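Pasting in a structure now, in structure tokens, and then I'll have a few things to ask.
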Amino acid sequence: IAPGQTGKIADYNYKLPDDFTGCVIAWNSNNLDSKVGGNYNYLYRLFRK
Amino acid sequence: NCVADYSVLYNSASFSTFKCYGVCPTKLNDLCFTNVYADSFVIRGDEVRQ
């Protein structure tokens, strides 16, 4: 998640402009979103044409 | 003496790192070389930076 970066998310689900003005804020959520049996309600696009 | 396809290796998520110097990975399909050599060995994780 940065300008100039590539990958399955950078190309398929969240691309930033390379002239992006702003801030990338992140924190772990291991004690809220993860669940035993796994949390399968969060989907990402694995493949796109 | 073969046809190389670097998109398979690039899209695969199994790799911990895929860093290209001098080139970049989506241009590799329209480029070709007289030879490519693969230097293969095992290192410690913290030594990848070296």
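By the numbers in Swiss-Prot, the shown part of chain B spans 360-409.
The backbone N, Cα and C atoms fix where each Cβ goes, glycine too.
In case it helps, Swiss-Prot gives these features for our protein:
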VARIANT   B:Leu368 to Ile  In strain: Omicron/XBB.1.5, Omicron/EG.5.1
VARIANT   B:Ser371 to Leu  In strain: Omicron/BA.1
VARIANT   B:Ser371 to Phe  In strain: Omicron/BA.2, Omicron/BA.2.12.1, Omicron/BA.2.75, Omicron/BA.4, Omicron/BA.5, Omicron/BQ.1.1, Omicron/XBB.1.5, Omicron/EG.5.1
VARIANT   B:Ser373 to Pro  In strain: Omicron/BA.1, Omicron/BA.2, Omicron/BA.2.12.1, Omicron/BA.2.75, Omicron/BA.4, Omicron/BA.5, Omicron/BQ.1.1, Omicron/XBB.1.5, Omicron/EG.5.1
VARIANT   B:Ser375 to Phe  In strain: Omicron/BA.1, Omicron/BA.2, Omicron/BA.2.12.1, Omicron/BA.2.75, Omicron/BA.4, Omicron/BA.5, Omicron/BQ.1.1, Omicron/XBB.1.5, Omicron/EG.5.1
VARIANT   B:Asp405 to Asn  In strain: Omicron/BA.2, Omicron/BA.2.12.1, Omicron/BA.2.75, Omicron/BA.4, Omicron/BA.5, Omicron/BQ.1.1, Omicron/XBB.1.5, Omicron/EG.5.1; complete loss of interaction with host integrins
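Mind running through what each feature is packed against?
Cβ contacts within 10 Å of B:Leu368 (variant position), excluding its own Cβ and spanning all protein chains shown: 13.
In this chain, no residue six or more apart from B:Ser371 (variant position) has a CB-CB distance below 8 Å.
In this view, B:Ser373 (variant position) is surrounded by 5 other Cβ atoms within 10 Å of its Cβ, with every protein chain counted.
Annotation note: B:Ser375 (variant position) sits in a coil segment as assigned by DSSP.
With a 10 A radius on its CB, B:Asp405 (variant position) counts 7 other CB atoms from all the protein chains.
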For B:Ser373 (variant position) and B:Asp405 (variant position), what Cα-Cα distance in Å is obtained after rounding to a whole number?
18
Whole-number answer please: how many Å between the C-alpha atoms of B:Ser375 (variant position) and B:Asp405 (variant position)?
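Between the Cα atoms of B:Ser375 (variant position) and B:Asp405 (variant position), the distance comes to 12 Å.
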My list of variant positions is B:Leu368, B:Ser371, B:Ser373, B:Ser375, B:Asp405; which of them have a Cβ under 8 Å from any chain A Cβ, in sequence order?
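Contact set vs A: none.
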